[PDB]
4 protein chains.
Amino acid sequence: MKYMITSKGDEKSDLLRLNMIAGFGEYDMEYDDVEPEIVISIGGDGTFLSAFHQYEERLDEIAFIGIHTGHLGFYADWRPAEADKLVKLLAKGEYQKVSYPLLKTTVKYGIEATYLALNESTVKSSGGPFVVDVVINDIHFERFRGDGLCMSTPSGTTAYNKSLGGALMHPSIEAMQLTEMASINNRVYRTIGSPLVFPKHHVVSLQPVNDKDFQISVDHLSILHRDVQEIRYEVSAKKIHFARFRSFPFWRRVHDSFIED
Amino acid sequence: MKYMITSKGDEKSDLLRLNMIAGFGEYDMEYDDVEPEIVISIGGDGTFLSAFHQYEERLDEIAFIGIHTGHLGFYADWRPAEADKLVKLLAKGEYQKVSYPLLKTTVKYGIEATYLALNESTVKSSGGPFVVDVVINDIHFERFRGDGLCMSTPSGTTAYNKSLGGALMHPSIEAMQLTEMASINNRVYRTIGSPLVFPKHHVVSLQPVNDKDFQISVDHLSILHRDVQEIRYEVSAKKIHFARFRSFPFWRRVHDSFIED
Amino acid sequence: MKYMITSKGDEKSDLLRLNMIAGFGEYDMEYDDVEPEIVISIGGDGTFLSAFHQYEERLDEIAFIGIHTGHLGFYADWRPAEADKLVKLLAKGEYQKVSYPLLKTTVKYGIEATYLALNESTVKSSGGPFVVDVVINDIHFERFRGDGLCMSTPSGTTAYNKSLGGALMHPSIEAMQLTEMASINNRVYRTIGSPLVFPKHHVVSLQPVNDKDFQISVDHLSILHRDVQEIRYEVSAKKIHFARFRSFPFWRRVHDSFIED
Amino acid sequence: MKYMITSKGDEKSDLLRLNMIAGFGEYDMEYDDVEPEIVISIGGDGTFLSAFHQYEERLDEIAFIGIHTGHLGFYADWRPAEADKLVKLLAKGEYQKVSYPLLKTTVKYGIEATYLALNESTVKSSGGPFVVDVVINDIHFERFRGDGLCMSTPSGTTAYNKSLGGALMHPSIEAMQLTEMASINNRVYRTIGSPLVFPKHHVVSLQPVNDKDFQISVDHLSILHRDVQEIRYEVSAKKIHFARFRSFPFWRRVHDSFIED
Ligand SMILES: Nc1ncnc2c1ncn2[C@@H]1O[C@H](COCC#Cc2nc3c(N)ncnc3n2[C@@H]2O[C@H](CNS34(O)(O)CN3C4)[C@@H](O)[C@H]2O)[C@@H](O)[C@H]1O
Ligand SMILES: Nc1ncnc2c1ncn2[C@@H]1O[C@H](COCC#Cc2nc3c(N)ncnc3n2[C@@H]2O[C@H](CNS34(O)(O)CN3C4)[C@@H](O)[C@H]2O)[C@@H](O)[C@H]1O
Ligand SMILES: Nc1ncnc2c1ncn2[C@@H]1O[C@H](COCC#Cc2nc3c(N)ncnc3n2[C@@H]2O[C@H](CNS34(O)(O)CN3C4)[C@@H](O)[C@H]2O)[C@@H](O)[C@H]1O
Ligand SMILES: Nc1ncnc2c1ncn2[C@@H]1O[C@H](COCC#Cc2nc3c(N)ncnc3n2[C@@H]2O[C@H](CNS34(O)(O)CN3C4)[C@@H](O)[C@H]2O)[C@@H](O)[C@H]1O
């Protein structure tokens, strides 16, 4: 079965990668980083995010696995010590796959670009004050004034979304969540304040009021977009697929990362 | 078609009720408060909540409609001025129904009681410190120390849940949301802090650590339960059905209640 | 020098107390629990709070010391292992005293009671909805609707106040801080949301709107007051005095209790 | 008496300025924008902030007055309609002055710059992750990871500080308040979370961990500083002085701006 392995690139991760490749050499496994069916990420969540984006055009054909040699490792299911066990289990395969929802971002300009996010997409201004009209299914909902906004996938809810006061949501829920960054609320300016959770097929559109340049982030990447007419958020029809070899429930994953381990 | 009408019981609501009954008298409509098919609530959200609980054994057979003569009226779809229009539309009927999810609470004792909630169920102690173990699908998630906990339905997310920092969630999502009330967090005591959103079939169990007496609220009602072994939360298989005669989207409803109207 | 020792009353705390008394027996120290000059509390912060309230009529004549045999021990400056060192240092004395500000609560009835708080005073309703008008120096500031309110001293800011989202304030600042418990905010009801910090000589008055019965807590104690006309908060002219034998800065105390130790 | 007038520069503000100058022409008043004793700002709070910074070297010799022709106008004490009344009152003078505290920011480099703030000073990274060690009076308090930090004066507490969850503090308190922007908190990273309120003479030092370039804002102005060794916050010994002609208490000012007016 075709596979590839990304590494965070420190000594520990590179050696683990070389050892797994050698172990894979003893099975019917072909290393192919053009059309892998299995993508193994060795590092932290940042390494995993880069792996996802390296293959976002073949998400339907790929199952991902994370090994944590980083610090927190939320998308990670394996410690390095279980690597040979994972080689052996991946060989002979017949594992189960689980799918998490993704967020689609569309950026339209004056005179379209689309992005897929595993954690979140955020919008801030390019220096000046950030002011957008928030339009939900063509209904004008609020005029947001503040630092910015964050639209999170379910598995992203434990990331930036959490730091912004968002809810943690189980990834079996096909939804996206919008959180505020430092909104202004006085006699003159009013936002909802609360995080908002949207189902599939709801469309959230941000429309500039004055300045039309924004800093748009998708996961680890942040780009200055100029002459923006609209930013559009919706739950993607695409999903990321994980190879799972044992039970590691999301809420236990949350417990292990935030409560104690 | 069998119907009944509850009133908040002030002069304005009673007269509106008498006028609608008289208007219904001109159609094939039978006033029946034992087995109504249509339940009209005239008042505020508290009146609507009481109407729901008055008929929680026949939720499958009933479509609800709220008229607001109260203050905020979140479950309300009609102003009093549209009552005769509603009489006429309900007559000839063939409206569409929409369903919102409900929360099931199970309270087990030493030596079972179940409740259905349209807004939320909360737990506090009976005086002493509130300490429970939070168990999610049999996995020990956290030991909660604080004032109490709140488990909200989707349509309840705009109520107590919102004041506790919870997310607002569209009611097409079959989920429940757990929020903390004033948790303690120091070197010794740790909670997740964040609201948690659970899908159908997930079970959240609260288990006492020391004191076993709790004040349990379901919507407007609050009961002291003694000798509690477990409180169990799950998304109910039952749903509340609304009669809808025009589009009034949830997010517009949220806008009208919190942003401006 | 006259002294007394309170104990949490578990085996560890009682024995430590008996050993310190025996050690004090070797100096010019007289055990007197009617008019002590030194009050030693052996336990946790709850034990310390009870010690403070046991002698709140002689705060001017007393210096307090806390020894932690409890769990967190925020008012504690000594581990049990340093008890004999403390006996010896207290003997020969000439320590320095530090003073923390206190909160005065006045409860007036239809047809006056005053309380002193080291941590905080809170107000909730006696069952029904909690609604009070908040009056600051005779200026009507807001109508608060919600679960309740909390007025904290500086040293209390790390306690209930912290769980309610309040700021942590250094106790050299003569101030009190008001935090909200789960306020309602919609089109119809509005509160400031933010914690408020008041200086000396500012008076914050809570005035009932409908129900006049409230559950008023002062530190560990909670009393049902009936027929309340007004609850009045002000920074007390009285201060609690600590005996300090070494530097243990407040911000280090905060670090040790919340960050790591 | 020497005076000058700044304008927001829209038609309404320029004409009001020309009319006040003409009215001042009828008294013993000399227009002098080099060494004014009175500085009148006509606009919003942004105009007032620019006026303050235009004369921050002569704060001891100047009393400020704000007239609001902008939107919210928190530092404003006059509506345009009261301008001639203000001309007349300023003439004959003998008003009272009130002083608000200020924040001093010191930025030290490898191989010193100081700033004065009326609202706040904030720090963010120059692109990469923001990580600083927070040192309070030479005691290492926490390692902050997140979007940034905000240090607010008392009168600044109603501004950015409020949006970040900070407490509102009366400006008679000589203090500064530190709030977090989106801190990370998991098993590995821990911050205090809560706003911190510091008295005079306490020094809060931010020390870089990896990246040494930061975006530092003081009130309306934001500068990229490179090769930073330390950012130092302390309550300034300098104060801003306001000319007050009538009672407009801070808490009423807060009420008028956030509750209703
Ligand atoms: N202010 C902020 N607060 C909180 N998160 C923020 C903030 N700004 C940006 N992010 C996040 O960064 C991500 C990019 O980096 C890779 C990742 C991830 C990551 N995913 C998750 C996840 N699903 N659940 C739990 N933890 C996660 N992580 C953990 O997030 C930490 C982030 N490293 S970080 O340096 O803290 C400021 N960070 C650059 C690590 O622990 C990592 O394990 C973006 O997708 C934002 O979600
Ligand atoms: N601290 C709290 N903060 C916020 N809500 C709280 C708190 N405590 C209890 N509740 C709530 O009360 C309900 C019982 O009363 C009837 C209802 C309702 C109600 N449903 C909703 C809803 N789905 N969406 C928006 N607003 C709603 N309302 C509005 O809630 C106000 C409540 N009246 S109230 O007096 O405020 C303290 N209240 C007794 C009214 O405006 C009403 O229209 C419980 O089911 C709790 O959800
Ligand atoms: N929801 C709440 N969240 C947070 N605190 C709450 C809440 N409700 C009430 N309180 C508090 O309880 C106090 C009475 O008890 C004694 C004390 C104290 C105490 N003082 C402090 C302090 N200055 N700084 C840091 N920690 C403190 N402590 C620590 O507070 C814990 C409290 N034990 S507790 O059981 O948690 C719900 N608690 C009864 C212990 O760790 C103790 O060391 C009241 O004066 C409220 O301030
Ligand atoms: N995310 C944020 N949330 C909240 N405030 C933020 C945020 N970012 C920056 N600031 C603030 O901006 C200031 C610079 O501008 C001038 C000012 C002021 C200003 N002072 C105050 C004050 N003492 N009390 C109450 N309101 C104030 N104002 C009101 O602040 C609004 C700000 N205009 S704004 O565009 O909102 C994002 N703003 C550029 C206006 O209403 C104004 O009247 C900085 O000193 C930050 O304090």
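The residue numbers of chain D are those assigned by Swiss-Prot, with the residues present covering 1-111, 115-264 sequentially.
Method reported for this entry: X-ray crystallography, 1.8 Å.
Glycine too: its Cβ is placed from the backbone N, Cα and C atoms.
Sequence-distant contacts (6 or more apart, same chain, Cβ under 8 Å) of D:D45 (mutagenesis position) comprise D:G66, D:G70, D:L72, D:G73, D:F74, D:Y75, D:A76, D:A162. In the three-state DSSP classification, D:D45 (mutagenesis position) falls within a helix. Taken from Swiss-Prot, the feature active site, proton acceptor applies to D:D45, supported by experimental evidence.
For D:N122 (NAD(+) binding site), the same-chain residues that are 6 or more apart in sequence and have a Cβ closer than 8 Å to its Cβ are D:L49, D:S155, D:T156, D:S158, D:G159, D:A162, D:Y163, D:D222. Residues or ranges marked as NAD(+) binding site in Swiss-Prot: D:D45, D:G46, D:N122, D:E123, D:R148, D:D150, D:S158, D:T161, D:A162, D:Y163, D:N164, D:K165, D:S166, D:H223.
Among the mutagenesis experiments that Swiss-Prot reports, D:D45 to N is described with the note: Only minor changes in the structure and a 10-fold decrease in the kinase activity.
Swiss-Prot gives this note for the published mutagenesis D:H223 to E: Twice less active than the wild-type. Its activity toward DTA is increased 2-fold. Other C-beta atoms found within 10 angstroms of the C-beta of D:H223 (mutagenesis position) number 12, with every protein chain shown included.
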Recorded positions whose CB lies under 6 angstroms from ligand 1, from D:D45, D:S158, D:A162, D:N164, D:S166: none
D:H223 (mutagenesis position) versus D:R148 (NAD(+) binding site) - Cα distance in angstrom: 24
Sites among the recorded positions D:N122, D:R148, D:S158, D:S166, D:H223 close to chain A [C-beta, under 8 Å]: D:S166
Deposited-model gap closure distance - 3 residues unmodelled, Cα of D:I111 to Cα of D:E115, Å: 10
Filtered D:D45, D:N122, D:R148, D:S158, D:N164, D:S166 - recorded positions with C-beta under 8 A from chain B: none
Residue, out of the binding-site residues D:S158, D:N164, D:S166, whose Cβ gathers the largest set of other Cβ atoms within 10 Å: D:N164
Residues among the recorded positions D:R148, D:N164, D:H223 that border ligand 4 - Cβ under 6 angstroms, in sequence order: D:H223
D:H223 (mutagenesis position) to D:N164 (NAD(+) binding site) - Cα separation in whole Å: 14
D:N164 (NAD(+) binding site): secondary structure state under DSSP, collapsed to three categories: helix
